[PDB]
Each structure stands twice: as C-alpha cells, then as structure tokens.
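Student: Pasting a structure below so you can have a look.
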Amino acid sequence: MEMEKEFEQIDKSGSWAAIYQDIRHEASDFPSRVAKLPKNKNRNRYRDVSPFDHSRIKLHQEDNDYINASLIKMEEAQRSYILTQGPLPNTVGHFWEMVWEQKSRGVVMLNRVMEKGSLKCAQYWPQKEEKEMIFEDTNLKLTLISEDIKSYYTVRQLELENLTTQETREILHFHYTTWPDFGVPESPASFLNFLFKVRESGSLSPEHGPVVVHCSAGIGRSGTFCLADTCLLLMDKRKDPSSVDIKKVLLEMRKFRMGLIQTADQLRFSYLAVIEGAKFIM
Ligand SMILES: NC(=S)Cn1cnc(Cl)c1Cl
C-alpha cells in the first residue's frame, strides 16, 4: 500500500502495536559473540543491546578492538551510517578513536546528558573554548571552536587532533536537544528541520566517512533518524515514490543492528516524518 493511506488505515483501526510486533517477529537474528565476551562488559551500556559480529565497527587497536557500534550500509539509497550507544566514562576515548579512524565529518546526538533524573551518556565534548579535553588512552585532543544554540538544537564546531601525527580535523556536532523525556514529539517539523541541517553540512555525503549517530542505546531515536533519511532519499531517486515501503526499509536496516525503532509510537512517528518530509521536497 501507499504510505499516507496505510497510515490513516492503521490509525482508524488502532493496530500500531500489531504492526510493530510483526516487524519484531520478522527481524533478523545474527550472532553478537564479541560483545558478550567478559572483557567487554564495561564497554556496553545495556546488556540486551549489542552489535552483530558481521557489521560491528572495529577499532584499529590490537589489544581490544571492541566498541558498541554498527555500520548500517544502504545499497540502493547509497548512504551509510554508524549507529552507536551514548559513550560511557570508560569508552569516551574509544568513541573519538572511531570518529578519527572512520573519517567521519559529523556526530549526531539525539539525547540530553541527563534525562528522567539519570545520566544517559557521558559529557564527552568540551563546554568552554579554553578548557580542551585530552583522551590519554587513545592519544587524541578535542577543542571547542564555536557553538550556535537554537531553539530546538545546537551546532558545534570541534577540532580533533591526533597527537601521534599532529594531524587535525574539523568535526561538526549536531545536537537535537528537545526530544521529550517520555513519548515522541507531537509534530515532526523540528526533527525534519534538524535532518535537513545535517544534510546541508555535507556530513551525510560520500566524500566523507559515515556519520556517527547516537542516543542512549543507539537504536530508538537513532533508528528514527536514519530510517527517515533513507526513505526520503529513495522517494527522490525512484520513478514511483509511492513504491517506497517503510516497513521493508526498516527490516533491511535491522539486518545490520538489532532493535531499531523501540516502540510503536516511534514507528508511527517515523511514518509521520516521512509523509510530511516528502511534500516539502516537491
Ligand atoms: N521498495 C523499496 S523502498 C525497496 N526496498 C525495500 N527495502 C529497502 Cl532498503 C529497499 Cl530499497
């Protein structure tokens, strides 16, 4: 079926939970043996969210190459994303090592450091120009260059330096600051505006390594971001945009990381975002 009318048909019939459970039943299951080794317990935020072995990002380190991160490679859309968890106190250095080694231009953050009165990820970037951060385990230096605070999101320019080679690179930090503590946003308008700002920066483009995207577990909000982006790109590329099937795209992405889209409300919100974004395109 088309998307917008499939949408109203699920709303009128109130069957979002049944649609979402079908997705969960059909989703791929692949091994995640490296993630479950005992030496990696303090590298995982949640025991039930792990990268598959076949698609995990490897650190270029011979001691321990493990990080909770997955490469999502979308062949028809010609887009790649790295989806990861919010860094932990003992993985902030690994996180920036990955950004460096994978040649990423942008980092997309969809959570606040504290939500619901608890810490959802480490404070992994510097908050003042004159107070830079040094990650001694991976030999990197990170400096805040500039910061632009808007009503729904903040963009930061950062300088990452590889202290071994003295090479430097500019990283853009796109921070969506207004996702609610419970539920999903009422309108997708500010999320779509944010997606378009990331696109405009070049961070999603083939001349760079894959964008790094995260929330707390790296599957819920993060899944919504890449699912909406890929669906809109396919609607631009194809002769028949109504052939784009969001449930099929989601199942393809779930071949690369488990659990993408965590609730039936996130699924409905993803439909809403794609439906509204397609118009604005023309
Ligand atoms: N009809 C479409 S959108 C084909 N398809 C299904 N899943 C993905 Cl990804 C693609 Cl492409």
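Every residue gets a Cβ built from N, Cα and C, even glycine.
Okay, so Swiss-Prot annotates it like this:
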- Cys215: active site, phosphocysteine intermediate (ACT_SITE)
- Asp181, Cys215, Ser216, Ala217, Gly218, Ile219, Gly220, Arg221, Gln262: substrate binding site (BINDING)
- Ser50 to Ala or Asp: No phosphorylation (MUTAGEN)
- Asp181 to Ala: Substrate-trapping mutant (MUTAGEN)
- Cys215 to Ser: Catalytically inactive mutant; abolishes sulfhydration (MUTAGEN)
Student: Would you count the other CB atoms within 10 A of the CB of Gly218 (substrate binding site), including those on all shown protein chains?
Tutor: 29
Student: For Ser50, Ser216, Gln262, listed as recorded positions, tell me which one has the smallest number of other Cβ atoms within 10 Å.
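Tutor: Selected from the recorded positions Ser50, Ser216, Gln262 on minimum Cβ neighbours within 10 Å: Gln262.
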Student: Using the alpha carbons only, what distance in Å do you get between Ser50 (mutagenesis position) and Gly218 (substrate binding site) once rounded?
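Tutor: Their Cα atoms are separated by 10 Å.
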Student: Taking the Cβ of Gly220 (substrate binding site) as reference, which residues of that chain separated by at least 6 in sequence fall under 8 Å from it?
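Tutor: Within the chain, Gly220 (substrate binding site) has Cβ neighbours under 8 Å at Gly259, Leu260, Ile261, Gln262, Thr263, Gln266.
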Student: Cα-Cα separation of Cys215 (mutagenesis position) and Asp181 (mutagenesis position), in Å?
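Tutor: Cα to Cα, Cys215 (mutagenesis position) and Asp181 (mutagenesis position) are separated by 12 Å.
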Student: Counting only other Cβ atoms and using a 10 Å cut-off, which of the mutagenesis positions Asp181, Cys215 scores lowest?
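Tutor: Among the mutagenesis positions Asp181, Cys215, the sparsest Cβ neighbourhood within 10 Å belongs to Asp181.
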